[PDB]
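Peer 1: One structure follows; several queries about it will come next.
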Amino acid sequence: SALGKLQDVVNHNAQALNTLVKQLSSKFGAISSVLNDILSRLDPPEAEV
Amino acid sequence: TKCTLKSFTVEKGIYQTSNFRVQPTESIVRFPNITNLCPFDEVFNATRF
Amino acid sequence: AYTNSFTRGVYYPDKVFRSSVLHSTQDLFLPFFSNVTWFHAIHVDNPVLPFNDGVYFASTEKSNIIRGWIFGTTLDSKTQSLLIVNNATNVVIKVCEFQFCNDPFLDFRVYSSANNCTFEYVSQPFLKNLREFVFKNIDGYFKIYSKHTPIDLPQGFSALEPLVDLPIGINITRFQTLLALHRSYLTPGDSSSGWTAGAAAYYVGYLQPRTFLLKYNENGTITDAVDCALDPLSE
Amino acid sequence: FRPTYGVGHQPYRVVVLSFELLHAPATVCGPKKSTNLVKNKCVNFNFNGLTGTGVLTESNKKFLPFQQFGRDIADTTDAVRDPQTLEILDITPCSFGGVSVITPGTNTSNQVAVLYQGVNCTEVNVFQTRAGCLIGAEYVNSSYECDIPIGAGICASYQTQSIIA
């Protein structure tokens, strides 16, 4: 572990990007995560909210 | 570039104005192929009522 | 009797390909190093076993003594019970509310009351050879997984593959087994005498909600698994 | 029933269909609708319910016979098998990226060069660089102290009457 610092910088950046990409699957309280379903199975007035 | 910097005079440099993205050139749908249908044909054509 | 179940019972849960990666999934699995009931295939006919959440049925036999199963909420015709019968030629799956006798008939091919069947299906049969089966019915579908491997339960690791995903939505709550015998009599009721059969045995295990860490190799096959809640090192 | 009878007494054969929809693990659905596949072009696809966008390429991955989809890390669907011919196809999102404007100053001249960062010139004078496709500037072999940094060791400046990279 002589190069621990550089490896740690690389892993921090990679992990940050990975979690940012992974957080797209969460619903955040919405009935579904994919935009297509949301806009398909609901009328526009409720699809807005 | 003038419109993004909100200034009629732009100085020497490199500026990130916008983004481009190639649109899809075709759309395809891949549904079932139906195998082993139903006997409605017979039902109506059985001539045994 | 009793015997601890080793690292067995794992199956492909999502039929999605993954290469050289580790994946954690929360589903109904068989906890590692758990004990499983052991029964013998000589004679008596068979007691009823509950269908709690999913059953892992492994059987080591060499004479085709076990040939099917029956599931449902009751053996009477008051509800659309279920039938699953294997054979040397094809499988017969039925849901027809046939009222059964005090014991499952020992194949003299059938013993049940009238039927009002709603679904029927047939296909090729599911066949020292250790045959493994996992039965699950949760999301309105009843699913079967299986695997047949050369060889007590071995310490070797091997995952089960999804065999059939049936759409029948019957509310299954109890389950029983089906036995067979050559040139054996068949009656609605019999004593503990039974009939002779080859030396054989079948094990039963109950699935539980667990978190498993699955390891996929470069070809998309599971090679190892970790029980997330077994011991501190696994956790 | 005999043939002399008038219309009002001619035997009509009638058939009535009743569709039940209670608790429906629906086992009967037969609409066709299957169009021929298109490859190597940005196309919207719907493979047996999986909807997405991307360019399709011949696959090199060994799908097991019970598998229908493939995913890389972070749930990105990487491959799919056709519900008609069962052939494996690779999915890669077609090229996209940010665009930057190279300008030597409004007060020097109005000429401008454009840099498409994440793209190859084949699917946009024209010049290719490790930083992207550069349009509007000519590449010269002379090396100078550079003032407008483009990236990957390349720069640009006003020739003096043209923009040189």
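We're sticking with Swiss-Prot numbering for chain C, so the shown stretch reads 27-70, 80-142, 157-176, 187-210, 215-298, in order.
Just so you know, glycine gets a Cβ as well, placed from its N, Cα and C.
As annotated in Swiss-Prot:
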MUTAGEN   C:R190 to K  Partial loss of biliverdin affinity
VARIANT   C:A67 to V  In strain: Eta/B.1.525, Omicron/BA.1
VARIANT   C:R102 to I  In strain: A23.1
VARIANT   C:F157 to L  In strain: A23.1, Omicron/BA.2.75
VARIANT   C:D215 to G  In strain: Beta/B.1.351
VARIANT   C:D253 to G  In strain: Iota/B.1.526
VARIANT   C:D253 to N  In strain: Lambda/C.37
VARIANT   C:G257 to S  In strain: Omicron/BA.2.75
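Could you place the listed features in the three-dimensional structure?
Peer 2: Neighbour count (other Cβ atoms within 10 Å of the Cβ, all protein chains): 17 for C:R190 (mutagenesis position).
Neighbour count (other Cβ atoms within 10 Å of the Cβ, all protein chains): 19 for C:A67 (variant position).
In the three-state DSSP assignment, the secondary structure recorded for C:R102 (variant position) is strand.
Residue environment of C:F157 (variant position) contains 13 other Cβ atoms, counted within 10 Å of its Cβ in all protein chains. Under the DSSP three-state reduction, C:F157 (variant position) is assigned to coil, being neither helix nor strand.
Classification of C:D215 (variant position) by DSSP places it in coil, neither helical nor stranded. Of all the Cβ atoms in the protein chains shown, 10 others lie within 10 Å of the Cβ of C:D215 (variant position).
Secondary structure from DSSP puts C:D253 (variant position) in coil. In the shown protein chains, 18 other C-beta atoms lie within 10 A of the C-beta of C:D253 (variant position).
Cβ neighbours of C:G257 (variant position) (same chain, under 8 Å, six or more residues apart in sequence): C:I68, C:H69, C:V70, C:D80.
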Peer 1: Just jot down the residues in the same chain as C:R102 (variant position), at least 6 apart in sequence, with C-beta under 8 A of its C-beta; none if empty.
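Peer 2: C:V120, C:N121, C:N122, C:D142, C:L241, C:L242, C:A243 - these are the non-local Cβ neighbours of C:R102 (variant position), listed in sequence order.
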Peer 1: Spatially, and counting Cα to Cα, which of the variant positions is closest to C:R190 (mutagenesis position)? Options: C:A67, C:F157, C:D215.
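Peer 2: When the Cα distances are compared, C:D215 comes out closest.
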Peer 1: In angstrom units, rounded to an integer, how far apart are the Cα atoms of C:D253 (variant position) and C:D215 (variant position)?
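Peer 2: Per the Cα atoms, C:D253 (variant position) and C:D215 (variant position) stand 31 Å apart.
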Peer 1: Sorry to bug you, but what's the C-alpha spacing from C:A67 (variant position) to C:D215 (variant position), rounded to the closest Å?
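Peer 2: Here the two Cα atoms lie 15 Å apart.
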Peer 1: How many Å separate the Cα atoms of C:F157 (variant position) and C:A67 (variant position)?
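Peer 2: Their Cα atoms are separated by 20 Å.
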